[PDB]
Amino acid sequence: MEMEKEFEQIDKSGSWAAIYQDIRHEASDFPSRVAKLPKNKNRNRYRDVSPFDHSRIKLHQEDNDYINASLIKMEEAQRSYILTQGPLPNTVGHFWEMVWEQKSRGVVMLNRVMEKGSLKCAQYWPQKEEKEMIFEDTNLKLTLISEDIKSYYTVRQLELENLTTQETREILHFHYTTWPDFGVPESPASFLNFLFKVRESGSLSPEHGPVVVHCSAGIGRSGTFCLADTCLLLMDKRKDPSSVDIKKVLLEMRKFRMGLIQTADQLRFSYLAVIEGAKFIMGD
Ligand SMILES: COC(=O)c1cccc(NS(C)(=O)=O)c1
């Protein structure tokens, strides 16, 4: 079926939970043996969220190459994304090592450091220009260059230096600051505006390594971001945009990381975002 009318048909019939459970039943199951090794317990935020072995990002290190991060490679859309958990106190150095080694331009953050009165990820970037951060375990230095605070999101320019080689690179930090503590946003308008700002920066383009996207577990809000982006790109590429099937795209992405889209409310929000986004692209 088309999307917008499949949408109204699920709303009127109140069957979002049944649609979402079908997705969960059909989703791929692949091994994640490296994630479950005892030496990696303090590298995982949640015991039930792990990268598959076949698609995990490897650190360029001979001691321990493990990070909780996955490469989502979308062949028809010609887009790639790295989805990862919010960094932990003992993985902030690994996080920036990955950004460096994978040649990423942008980092997309969809959570606040504290939500619901608890810590959802480490404070992994500097908050003042004159107070830079050094990660001694991976030999990197990170400096805040500039910060632009808007009503729904903040953009930061950061400098990452590889202290071994003295090479430097500019990294863009895109921080969506207004996702509610419970549920999903009422309108997708600010989330779509944010997606378009990431796109306009070059961070999603083939001349760079894959964008790094995270929330707390790296599967819920993060899944919504890459699902909406890929569906809108396919609607631009194809002769028949109504052929884009958001459930099929989601199942394809779940071949590369488990659990993408965590609730039926997130599934409904993803439909809403793609539907509204397709009108703004045009032609309008
Ligand atoms: C404050 O940092 C920024 O907003 C910033 C800095 C440097 C470059 C960009 N790129 S763009 C595509 O959003 O125009 C943004």
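How was it done? The header gives X-ray crystallography, 1.8 Å.
Cβ from N, Cα, C; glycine included.
Swiss-Prot lists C215 with the feature active site, phosphocysteine intermediate. Counted within 10 Å of its Cβ, the other Cβ atoms near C215 (mutagenesis position) come to 27, all protein chains included.
Under the DSSP three-state reduction, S216 (substrate binding site) is assigned to coil, being neither helix nor strand. Within 10 Å of the C-beta of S216 (substrate binding site) we count 21 further C-beta atoms, all protein chains included. The substrate binding site annotation in Swiss-Prot covers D181, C215, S216, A217, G218, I219, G220, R221, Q262.
For the mutagenesis result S50 to A or D, the note given in Swiss-Prot is No phosphorylation. Cβ contacts within 10 Å of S50 (mutagenesis position), excluding its own Cβ and spanning all protein chains shown: 22.
With a cut-off of 8 Å between CB atoms and residues at least 6 apart in sequence, the same chain places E115, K116 near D181 (mutagenesis position), listed in sequence order. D181 (mutagenesis position) falls within neither a helix nor a strand when secondary structure is assigned with DSSP, and so counts as coil. Recorded in Swiss-Prot as a mutagenesis result, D181 to A carries the remark: Substrate-trapping mutant.
Under mutagenesis, Swiss-Prot gives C215 to S with this note: Catalytically inactive mutant; abolishes sulfhydration.
Fewest Cβ neighbours within 10 Å among the binding-site residues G218, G220: this applies to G220. A gap of 10 Å separates the Cα atoms of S50 (mutagenesis position) and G218 (substrate binding site).
Note: the Cα of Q262 (substrate binding site) and the Cα of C215 (mutagenesis position) are spaced 12 Å from each other.
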